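I have placed the structure first, in the form of structure tokens, so that the comments after it can refer back to it.
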Amino acid sequence: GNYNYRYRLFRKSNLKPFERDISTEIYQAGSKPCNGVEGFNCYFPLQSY
Amino acid sequence: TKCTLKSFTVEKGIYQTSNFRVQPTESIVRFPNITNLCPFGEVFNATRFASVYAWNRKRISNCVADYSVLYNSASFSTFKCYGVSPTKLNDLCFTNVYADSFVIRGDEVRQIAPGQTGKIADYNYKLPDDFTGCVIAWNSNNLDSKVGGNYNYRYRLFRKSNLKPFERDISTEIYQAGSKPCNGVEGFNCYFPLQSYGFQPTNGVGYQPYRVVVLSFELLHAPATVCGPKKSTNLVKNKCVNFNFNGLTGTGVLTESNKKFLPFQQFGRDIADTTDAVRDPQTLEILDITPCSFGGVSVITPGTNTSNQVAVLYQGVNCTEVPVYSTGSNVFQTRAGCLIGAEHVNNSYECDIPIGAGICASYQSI
Amino acid sequence: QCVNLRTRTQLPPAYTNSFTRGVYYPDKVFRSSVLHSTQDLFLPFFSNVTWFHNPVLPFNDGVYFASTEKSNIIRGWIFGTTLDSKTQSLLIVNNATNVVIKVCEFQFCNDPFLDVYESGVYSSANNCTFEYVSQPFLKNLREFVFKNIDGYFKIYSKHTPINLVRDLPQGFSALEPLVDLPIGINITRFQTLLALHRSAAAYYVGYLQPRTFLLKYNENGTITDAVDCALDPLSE
Ligand SMILES: *[C@@H]1O[C@H](CO)[C@@H](O[C@@H]2O[C@H](CO)[C@@H](O)[C@H](O)[C@H]2NC(C)=O)[C@H](O)[C@H]1NC(C)=O
Ligand SMILES: *[C@@H]1O[C@H](CO)[C@@H](O[C@@H]2O[C@H](CO)[C@@H](O)[C@H](O)[C@H]2NC(C)=O)[C@H](O)[C@H]1NC(C)=O
Ligand SMILES: *[C@@H]1O[C@H](CO)[C@@H](O[C@@H]2O[C@H](CO)[C@@H](O)[C@H](O)[C@H]2NC(C)=O)[C@H](O)[C@H]1NC(C)=O
Ligand SMILES: *[C@@H]1O[C@H](CO)[C@@H](O[C@@H]2O[C@H](CO)[C@@H](O)[C@H](O)[C@H]2NC(C)=O)[C@H](O)[C@H]1NC(C)=O
Ligand SMILES: *[C@@H]1O[C@H](CO)[C@@H](O[C@@H]2O[C@H](CO)[C@@H](O)[C@H](O)[C@H]2NC(C)=O)[C@H](O)[C@H]1NC(C)=O
Ligand SMILES: *[C@@H]1O[C@H](CO)[C@@H](O[C@@H]2O[C@H](CO)[C@@H](O)[C@H](O)[C@H]2NC(C)=O)[C@H](O)[C@H]1NC(C)=O
Ligand SMILES: *[C@@H]1O[C@H](CO)[C@@H](O)[C@H](O)[C@H]1NC(C)=O
Ligand SMILES: *[C@@H]1O[C@H](CO)[C@@H](O)[C@H](O)[C@H]1NC(C)=O
Ligand SMILES: *[C@@H]1O[C@H](CO)[C@@H](O)[C@H](O)[C@H]1NC(C)=O
Ligand SMILES: *[C@@H]1O[C@H](CO)[C@@H](O)[C@H](O)[C@H]1NC(C)=O
């Protein structure tokens, strides 16, 4: 199994053409502020293949 | 003027350069008071759930459903939405909802998913691989589990075939494992397909009871009736804003009106199909819509060869909302609009540069 | 609990003139002192309306129903295609206090009637989908228009005090919208419901057709006159 390839899964908004995003910050899916703490309604935006 | 005329010299006269309009300030939305909520409380807060092989089925239609409180509440151990993201349920909606509720073990939580196999997934409840909806699961050890054993709940383990998607089998017939016939009496090759859950308060995590409810949303060609509330806000007056009154969108300034809408109309139009009055769905009062002001602008100049100072005329615009030429010089309000950069005199001469309504200007200043 | 009666309900199927009745508001838009032309389903002017003095009648596109009712003998209506459990059936009843609308696969008897001493004209009621309860609908001319377009069931109603003896009066009165149903059923036939004591009812039925009309709106937004654009050259 190859897992060197990862893709984004969550974003605040869409992407303008020919842009690049490499930042890896926790995603505040719910109303609860994650404040950099992983948990409920907080998920890693990068998913492997 | 030079740019529009595309020249570096301008002769004496009046020229039309551009337009002018009042921009909207903010937005407002109006919608009815919102009522007839879907009864999720009687489902999730039900005192007693049914067994997994006899899962309770409930039909939901013709109500407003708020999934925001369900998503925000952390009391649910497992919250798995497959068809769509939970945040988008409040926006679009389907024609009906089906809720299937039961109680299972804590380890069998992942069996209730598309493309899953197991005793529950093949003998009690089955989900199609194309199923759309959500699944909610939460521990109920303090309630469902009994110190003497919650033997009431049963699970099916034995059947020749599997269970179809959204298919329930509750047959209590003695399963015949072998080819030896049985006269309703369990023997070597005959057994009861149903066995009892053995929940206790001290059994360990994984064996504790878990209440599980799956929600499936269906979109038959009948009109949709169940989805989230429509947000609203207050309303303002005497200011050009844009509005979304009950699905009717448009810009303008809203004032009070004295028209008498007959008790079942919603909005009124006069002629050429242009809306003039609306009724807000909450206060139930008749308002009036007026397009906020606009018009063309013009410049009066005596010629570049003579001087370099000009005057500006706004056509058909009241001298109340003009806005560097906001104050400038003395402002004159005339039947043709408003004029800035020239002085009004009490004399009367011949007409040099026509302006309108019997008045015109000339260079002396202007 | 439903049994076929002995005597036949052979009502004389007479014909009479519609005159200028059967006009309803086509939308919910307020207009003041204006002439507006619209194309929709209407009852043609001076048409031939059927008079019954309880058969299954076709529904077609829409139905105009009228009754010079006395002491509230008519009670409700039944709508469907096969009129059994094989297809969804609509039922409307106006009892003493409320009106009840149900959408279920009933099993109606061969001669439904409400009976007196609530609903017992059906042997069974299964797979119910839609329910609704509201205020009562009802010398007393009751006019109703029933339409079914793209899964929407529209009911328009009007009540009038009359003093004429026998037939429909010569006059104009628009029908205001009453009720909307967001349910999809391909209704093709219907039936009338009577509550006759266990021991002489007249109404009028007409059909709608697509055509163009011209309507006049007065200052207060009420329809006071109309013209049929396909009756005679002067109207055109
Ligand atoms: C089941 O009942 C509980 C208890 O009444 C509900 O939890 C309450 O929810 C309201 C609305 O969010 C809160 O204001 C209360 O503080 C909650 N009480 C407790 C003790 O948590 C719960 O919402 C009900 N479930 C459903 C589906 O209606
Ligand atoms: C929608 O809800 C609002 C708020 O509950 C209702 O406004 C109330 O109307 C009554 C009747 O005049 C007043 O006594 C209250 O003071 C009003 N409350 C507020 C907050 O304004 C309104 O009547 C409702 N409208 C409909 C059609 O249901
Ligand atoms: C420009 O707007 C002002 C503000 O409304 C107008 O002043 C109004 O004039 C009418 C007619 O005399 C009065 O009845 C109002 O009381 C005035 N309003 C105010 C706030 O003073 C003015 O007339 C408008 N300009 C023109 C040319 O009509
Ligand atoms: C007329 O119809 C109404 C509507 O069904 C009846 O009122 C209901 O009666 C049932 C009978 O058990 C009650 O369960 C409901 O709670 C009642 N609802 C309401 C809104 O009242 C009424 O009883 C009927 N009257 C007669 C004389 O048959
Ligand atoms: C009993 O009710 C169910 C559910 O209301 C009906 O199931 C529908 O069956 C049709 C037939 O293809 C499907 O297209 C629908 O999606 C089903 N669900 C609905 C309408 O919600 C069932 O047909 C009803 N039984 C009878 C005899 O009409
Ligand atoms: C249309 O509306 C006007 C205004 O409400 C009605 O005029 C009133 O008529 C009543 C008669 O019942 C008089 O008592 C009032 O004095 C009238 N007021 C005014 C301001 O005219 C009118 O009757 C309504 N109908 C028609 C056909 O015009
Ligand atoms: C226009 O310009 C010429 C030369 O630039 C000058 O002689 C003439 O007087 C000017 N005309 C005016 C100022 O009206
Ligand atoms: C002269 O014009 C001003 C306004 O520019 C006015 O107030 C004044 O009354 C006028 N005087 C006469 C004598 O007309
Ligand atoms: C209405 O139908 C009856 C039944 O045939 C007929 O006698 C009568 O002339 C018709 N009226 C018309 C066509 O105006
Ligand atoms: C009614 O029947 C027609 C013809 O069989 C069909 O086209 C239509 O979809 C049906 N409408 C329903 C079942 O609501």
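In order, the residues displayed for chain A correspond to 447-495 in Swiss-Prot numbering, which applies throughout.
Placement of Cβ uses the backbone N, Cα and C atoms for every residue, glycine included.
Listed in sequence order, the residues of the same chain lying 6 or more apart from A:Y453 (variant position) and placing their CB within less than 8 Å of its CB are A:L492, A:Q493, A:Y495. Quoted from Swiss-Prot, the note on natural variant A:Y453 to F is: In strain: B.1.1.298.
Listed in Swiss-Prot as a mutagenesis experiment, A:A475 to V is described as follows: Increased resistance to neutralizing antibodies. Taken residue by residue with DSSP, A:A475 (mutagenesis position) is part of neither helix nor strand, so it is coil.
For the natural variant A:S477 to N, the note given in Swiss-Prot is In strain: 20A.EU2, Iota/B.1.526, Omicron/BA.1, Omicron/BA.2, Omicron/BA.2.12.1, Omicron/BA.2.75, Omicron/BA.4, Omicron/BA.5, Omicron/BQ.1.1, Omicron/XBB.1.5, Omicron/EG.5.1.
A:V483 to A appears in Swiss-Prot as a published mutagenesis result, with the remark: Increased resistance to neutralizing antibodies. Remark: A:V483 (mutagenesis position) has A:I472 as non-local neighbours, by Cβ distance under 8 Å and separation of at least 6 in sequence.
The note that Swiss-Prot attaches to the published mutagenesis A:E484 to D is: Increased replication in human TMEM106B overexpressing cells. Taking all protein chains in view, 10 other C-beta atoms sit within 10 angstroms of the C-beta of A:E484 (mutagenesis position).
DSSP assigns A:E484 (mutagenesis position) to coil, not to a helix or a strand. Quoted from Swiss-Prot, the note attached to the natural variant A:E484 to K states: In strain: Beta/B.1.351, Eta/B.1.525, Theta/P.3, Iota/B.1.526, B.1.1.318, Gamma/P.1, Zeta/P.2 and Mu/B.1.621; May enhance affinity to human ACE2 receptor.
For the natural variant A:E484 to Q, the note given by Swiss-Prot reads: In strain: Kappa/B.1.617.1.
For the natural variant A:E484 to A, the note given in Swiss-Prot is In strain: Omicron/BA.1, Omicron/BA.2, Omicron/BA.2.12.1, Omicron/BA.2.75, Omicron/BA.4, Omicron/BA.5, Omicron/BQ.1.1, Omicron/XBB.1.5, Omicron/EG.5.1.
For the natural variant A:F486 to P, the note given by Swiss-Prot reads: In strain: Omicron/XBB.1.5, Omicron/EG.5.1. Proximity of A:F486 (variant position) to non-local residues of its own chain (separation of 6 or more, Cβ distance below 8 Å) is seen for A:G476, A:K478, given in sequence order.
Under its natural variant annotations, Swiss-Prot gives A:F486 to V the following note: In strain: Omicron/BA.4, Omicron/BA.5, Omicron/BQ.1.1.
Counting every protein chain shown, 13 other Cβ atoms lie within 10 Å of the Cβ of A:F490 (variant position). According to Swiss-Prot, the natural variant A:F490 to S carries the annotation: In strain: Lambda/C.37, Omicron/BQ.1.1, Omicron/XBB.1.5, Omicron/EG.5.1.
DSSP assigns A:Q493 (mutagenesis position) to a strand in the three-state reduction. The mutagenesis experiment A:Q493 to N is recorded by Swiss-Prot, whose note states: Reduced host ACE2-binding affinity in vitro.
In the shown protein chains, 11 other C-beta atoms lie within 10 A of the C-beta of A:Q493 (mutagenesis position). One mutagenesis experiment catalogued in Swiss-Prot, A:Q493 to Y, is accompanied by this note: Reduced host ACE2-binding affinity in vitro.
Among the natural variants in Swiss-Prot is A:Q493 to R, noted as: In strain: Omicron/BA.1, Omicron/BA.2, Omicron/BA.2.12.1.
For A:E484 (mutagenesis position), the nearest neighbour among the recorded positions A:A475, A:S477, A:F490, judged by Cα separation, is A:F490. Those recorded positions from the list A:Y453, A:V483, A:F490, A:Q493 that have a Cβ under 8 Å from chain B Cβ atoms: none. Of all Cβ atoms in the shown protein chains, 16 besides its own fall within 10 Å of the Cβ of A:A475 (mutagenesis position). Reported as a whole number, the C-alpha separation between A:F490 (variant position) and A:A475 (mutagenesis position) equals 10 Å. Its Cβ placed at the centre, A:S477 (variant position) has 9 other Cβ atoms within 10 Å.
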